[PDB]
Amino acid sequence: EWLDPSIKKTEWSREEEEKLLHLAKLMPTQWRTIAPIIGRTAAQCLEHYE
Amino acid sequence: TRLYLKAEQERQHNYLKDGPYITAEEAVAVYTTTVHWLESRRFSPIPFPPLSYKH
Amino acid sequence: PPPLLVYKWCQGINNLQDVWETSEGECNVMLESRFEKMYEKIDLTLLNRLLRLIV
Amino acid sequence: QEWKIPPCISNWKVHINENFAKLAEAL
Amino acid sequence: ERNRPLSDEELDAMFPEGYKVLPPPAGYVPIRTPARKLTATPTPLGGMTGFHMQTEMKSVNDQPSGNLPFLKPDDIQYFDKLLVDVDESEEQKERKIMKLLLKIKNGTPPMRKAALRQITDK
């Protein structure tokens, strides 16, 4: 979830926000499907969405 | 167990690659039909449990 | 309980209107089946909109 | 050089379709 | 007994600081005056409630900051001032920080210990 160095901890670029919003409107409430597509942690992209 | 989980991972991956099988117009037909049913049945939605709920 | 259901089902059949009368060539059909894969084929995206109609 | 073999150091011892868009927007 | 009618100075006696008395109308107030007579009268009259089937925001407050161990549903009345998240602008901040009481009342035993000392030295 967190300590893994492959996890990306930083601000979201504009592309990642476009992609995250689009996908979240595509597959509502599914975070474990979306999270690998944008390359971020499910909890993280959740927090960023809210 | 191991086989089943393999073919499972297969079916998930094929459901993502091949997209939803329900197509579209069909899904609209389902949603619409259900809507009509709940309509004629006067079903009121189930709300969120309030903080104060005696049960 | 399930067996009582069986009883409701039998007497439910026997109480139907003119159920056993073959005089005019009437034909009764019992059909039993499964939905095969039902759980496995539920679509989450659809299931969300279906639940939004309820709760 | 070609037959250099990577050491087998042991650890024991994704794309998406666009039809999802059409569906979801449809619903 | 305790049901004896009250006066506006007696009314100002109970509630704490910072609240206003309202008339909305003079008319709704006349409804409140007829309400007694209409508690008998309008209860004997036509009334009912119903619901329609239609598709559908939800605010609420626990005590968030970092942790803030939990509040019983009644204790809110006492600790409500802690619930609001307005912060960082005198005495009002001493009452606000004094909610460490809540940490003494409810929480884990360590929270009770450390809280207890912290309030001793203050």
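Chain A is numbered as in Swiss-Prot, which gives 52-101 for the residues shown.
Backbone N, Cα and C atoms are what each Cβ position is placed from, and that goes for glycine too.
Looking at Swiss-Prot, the entry for mutagenesis of A:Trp53 to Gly says: Abolishes DNA-binding; when associated with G-31 and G-82. One mutagenesis experiment named in Swiss-Prot is A:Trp82 to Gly, and its note says Abolishes DNA-binding; when associated with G-31 and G-53.
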Other CB atoms, at most 10 A from the CB of A:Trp82 (mutagenesis position)
15
C-beta crowding around A:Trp53 (mutagenesis position), within 10 angstroms
8
Round to a whole number and give the Cα-to-Cα distance in Å for the pair A:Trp53 (mutagenesis position) and A:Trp82 (mutagenesis position).
16
According to DSSP, which kind of secondary structure is A:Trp53 (mutagenesis position) found in, if we only use helix, strand and coil?
coil
